[PDB]
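Right, one structure below, let's go through it.
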Amino acid sequence: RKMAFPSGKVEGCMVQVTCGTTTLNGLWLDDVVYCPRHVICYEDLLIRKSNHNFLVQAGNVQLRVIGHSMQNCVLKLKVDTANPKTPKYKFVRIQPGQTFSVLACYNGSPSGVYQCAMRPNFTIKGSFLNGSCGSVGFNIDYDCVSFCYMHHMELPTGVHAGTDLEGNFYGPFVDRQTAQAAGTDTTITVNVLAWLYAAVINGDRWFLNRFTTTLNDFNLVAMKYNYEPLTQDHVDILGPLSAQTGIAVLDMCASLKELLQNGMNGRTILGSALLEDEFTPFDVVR
Amino acid sequence: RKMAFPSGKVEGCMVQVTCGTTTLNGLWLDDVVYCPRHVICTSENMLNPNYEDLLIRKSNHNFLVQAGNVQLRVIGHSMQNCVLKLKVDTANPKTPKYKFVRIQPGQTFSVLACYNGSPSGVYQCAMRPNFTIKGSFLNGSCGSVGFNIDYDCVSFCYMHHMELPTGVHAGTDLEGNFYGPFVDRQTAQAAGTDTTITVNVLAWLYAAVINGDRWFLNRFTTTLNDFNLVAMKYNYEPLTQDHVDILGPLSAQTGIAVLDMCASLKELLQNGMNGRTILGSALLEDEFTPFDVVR
């Protein structure tokens, strides 16, 4: 099973932000609420705004905006009181292929939690309800919350686009009503390899063969099947799993090369009949 | 996406229960800690434990309960079926609004997997028709609980007790009664043949229609009897008139009669997916309920 992180620490940070007739989710940390700047639908639009234009609700309580400011594509609303439920936290930016949990929220109220990967085309295959704008993604490492994502937009193909918590978009997207579409996506090779290592650790070994391939030879098969190219960085990352199982990375790649041409052939790997790519090497170790 | 419930209300209830050399998770609600009774078992007891004999020999101070950095004082103990119930000094300040419920096969719920009392991950689940859980249980997840959350009220429906030889998981409701024919004993017990939850696949196909996908529909219908004769050859659960009644609302919203959706499923089982996907899945998904789909 994919598992999401326990969401309790983030749940106590979610609030509702309303400007005019538009309402979405915000993240309340210390005395600042963070939310997508498109709540004010940007240089002009925010000069004309004053504090009384923003209504922040932390459950029953209304919060008083005493200052506002923009950072890239996120609005930073300073409020009268600090969130007593603020966890230890940091803002971080992730890379395609890395995984995180999303707390989907409806008008400030947490609705559900799921585990994601940042796709190579920088979008998120998520299930986002009406009014989930401003929901955040995060990892938890030893009671420290690493916030890595804030949801902004649904793209026509169903997937989702957002920013880091400093307002920098992931991917070539803008927060305007322009026609935009996800680029062609790609399977995350290093995560498939990690998931095959987890299958071996779990006793699934039928796909193991006696052969080894080269980095160059694999990457040609990889692009023929729309797979991210494998780097020496990926190989080194999978090192602990190769040590743990005795299967070298380029021998697992031969295994993967055969899977991409024969299929599981009525067999399964860990119960699936497709190759899972939303588990990172780190995820498998933990 | 399959989503789990936000886990915060349950995280504040998780504690660690230690008895002798055995440690697992407990659930701290008001002034009672619930946990699996095999916490009182040693190695030499697993095969044929006599729980009433083992429990009579314990006193309150044999039970070390820890809520984070704080030891809770046990002031009484009692056994109800296969759950131990430890009365403590202190009512949990973070006790949510809650109830205990017993669920049926096909029902879904979230599991907060914990290790030694600390929550580690959350996932969404279905009770399989053979009364097991296809869980993801780290080495010390005994006593982790499953739940639903409706309008801020938590329904506790499952407590984890053991992994079966086939990799799946068995456990009880919060009254200590096992789901299925399993026992908290290290015997040669095995899960029955697992079947697909038919009513959940059909509800999900209705969810595919509501989301615009219709490629799998066909012009046929079927009788209920004929549908079940076919589906059982694929290890699908028989569909009852109650299931039909339950899908009525989704049949209403989509204009597709239940037995017409059944004919579509019969053909999907005959043909496979032909490399296509239905919602975002290339598999027939059976862990979303009719109730879930309306949400």
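Quick note: numbers on chain B are straight from Swiss-Prot, i.e. 3267-3561, in order.
Using N, Cα and C of the backbone, Cβ positions are placed for all residues, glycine too.
Here Swiss-Prot flags B:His3304, B:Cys3408 as active site, for 3CL-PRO activity, drawing on experimental evidence. Looking at Swiss-Prot, you'll find the natural variant B:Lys3353 to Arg noted as follows: In strain: Beta/B.1.351. In Swiss-Prot, the entry for natural variant B:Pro3395 to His states: In strain: Omicron/BA.1, Omicron/BA.2, Omicron/BA.2.12.1, Omicron/BA.2.75, Omicron/BA.4, Omicron/BA.5, Omicron/BQ.1.1, Omicron/XBB.1.5, Omicron/EG.5.1. The structure shown retains the original residue. According to Swiss-Prot, the naturally occurring change B:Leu3468 to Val is described as follows: In strain: Zeta/P.2.
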For B:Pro3395 (variant position), the spatially nearest of the recorded positions B:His3304, B:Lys3353, B:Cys3408, B:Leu3468, using Cα atoms, is B:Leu3468
Simplified to three states, DSSP reports B:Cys3408 (active site, for 3CL-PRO activity) as coil
B:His3304 (active site, for 3CL-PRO activity) -> DSSP, reduced to three states, gives helix
B:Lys3353 (variant position) sits from B:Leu3468 (variant position) (Cα to Cα, rounded, in Å) at a distance of 45
The sparsest Cβ environment within 10 Å, among the recorded positions B:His3304, B:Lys3353, is found at B:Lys3353
Cβ-Cβ distance under 8 Å, sequence separation of 6 or more, same chain as B:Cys3408 (active site, for 3CL-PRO activity); the residues meeting this, in order, are B:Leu3290, B:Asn3291, B:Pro3302, B:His3304, B:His3426, B:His3427, B:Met3428
Cβ atoms other than its own within 10 Å of the Cβ of B:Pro3395 (variant position), all chains, total 21
DSSP output for B:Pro3395 (variant position) maps to coil
